[PDB]
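K.L.:
Below is one structure. I have some questions about it.
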Amino acid sequence: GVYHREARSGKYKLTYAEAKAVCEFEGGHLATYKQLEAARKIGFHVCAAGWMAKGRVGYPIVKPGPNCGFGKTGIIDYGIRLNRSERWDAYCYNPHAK
């Protein structure tokens, strides 16, 4: 299944280029919206924005999301942001399960 990751010696210090380095190494691939959705149907709920394939970034949420974005419900990705220079979290994926 999918999982969230954050800096060990900090917090939000992971860029798209970095997220690509740690992953894809073993032939894996960064989690995307399409792949993320399949997880939401399994009760997957994570309120946090992180870089992904094609510089894509988003913070999927079943309903609650005060800290992330502002109210509203359901994923609210902007579809590839130009803030590729700003600092944010990051997501990954592994064939370990699902």
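All chain A residue numbers match Swiss-Prot; in order, they span 36-133.
Quick reminder: no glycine exception, Cβ is built from N, Cα and C everywhere.
Straight out of Swiss-Prot:
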type	residues	note
DOMAIN	36-129	domain 'Link'
MUTAGEN	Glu41 to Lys	Has no significant effect on hyaluronan binding to CD44 or hyaluronan-dependent lymphocyte rolling
MUTAGEN	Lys46 to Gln	Abolishes binding to bikunin
MUTAGEN	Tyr47 to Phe	Abolishes binding to bikunin. Impairs binding to hyaluronan. Retains the ability to bind heavy chains but cannot transfer them onto hyaluronan. Impairs binding of hyaluronan to CD44. Decreases hyaluronan-dependent lymphocyte rolling
MUTAGEN	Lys48 to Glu	Decreases binding of hyaluronan to CD44. Decreases hyaluronan-dependent lymphocyte rolling
MUTAGEN	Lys55 to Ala	Decreases binding to heparin. Has normal binding to bikunin. Impairs binding to heparin; when associated with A-69 and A-76. Has no effect on CXCL8-induced neutrophil transmigration; when associated with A-69 and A-76
MUTAGEN	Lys69 to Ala	Decreases binding to heparin. Has normal binding to bikunin. Impairs binding to heparin; when associated with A-55 and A-76. Has no effect on CXCL8-induced neutrophil transmigration; when associated with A-55 and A-76
MUTAGEN	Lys76 to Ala	Decreases binding to heparin. Has normal binding to bikunin. Impairs binding to heparin and decreases the potentiation effect toward bikunin antiprotease activity; when associated with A-55 and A-69. Has no effect on CXCL8-induced neutrophil transmigration; when associated with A-55 and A-69
MUTAGEN	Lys89 to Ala	Decreases binding to heparin. Has normal binding to bikunin
MUTAGEN	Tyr94 to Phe	Abolishes binding to bikunin. Has no effect on transesterification reaction
MUTAGEN	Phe105 to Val	Impairs binding of hyaluronan to CD44. Decreases hyaluronan-dependent lymphocyte rolling
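On this model, are these features tucked inside or out on the surface, and what's nearby?
P.N.:
All protein chains included, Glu41 (mutagenesis position) registers 13 other Cβ atoms within 10 Å of its own Cβ. According to DSSP, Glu41 (mutagenesis position) sits in a coil region rather than a helix or strand.
DSSP assigns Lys46 (mutagenesis position) to coil in the three-state reduction, placing it in neither a helix nor a strand.
Other Cβ atoms within 10 Å of the Cβ of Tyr47 (mutagenesis position), summed over all protein chains shown, number 15.
Within 10 Å of the C-beta of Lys48 (mutagenesis position) we count 14 further C-beta atoms, all protein chains included.
The Cβ of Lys55 (mutagenesis position) lies under 8 Å from the Cβ of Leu65, each on the same chain and at least six residues away in sequence.
According to its DSSP assignment, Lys69 (mutagenesis position) is helical.
Counting only same-chain residues at least 6 apart in sequence, none has a Cβ under 8 Å from the Cβ of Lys76 (mutagenesis position).
Residue environment of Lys89 (mutagenesis position) contains 12 other Cβ atoms, counted within 10 Å of its Cβ in all protein chains.
The Cβ of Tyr94 (mutagenesis position) has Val81, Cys82, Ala83, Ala84, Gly85, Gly100, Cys103, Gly104, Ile110, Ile111, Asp112 as same-chain neighbours under 8 Å, each 6 or more residues away in sequence.
Non-local contacts of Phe105 (mutagenesis position) by the CB criterion (under 8 A, 6+ apart in sequence, same chain) are absent. Classification of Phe105 (mutagenesis position) by DSSP places it in coil, neither helical nor stranded.
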K.L.:
Tell me which of the mutagenesis positions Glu41, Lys46, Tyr47, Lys48, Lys89 ends up closest to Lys69 (mutagenesis position) in space, Cα to Cα.
P.N.:
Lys89
K.L.:
Count the other Cβ atoms sitting within 10 Å of the Cβ of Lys46 (mutagenesis position), across every protein chain shown.
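P.N.:
Its Cβ has 10 other Cβ atoms within 10 Å.
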K.L.:
Could you tell me the C-alpha distance between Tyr47 (mutagenesis position) and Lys89 (mutagenesis position) in angstrom, no decimals?
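P.N.:
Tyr47 (mutagenesis position) and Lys89 (mutagenesis position) have their Cα atoms 19 Å apart.
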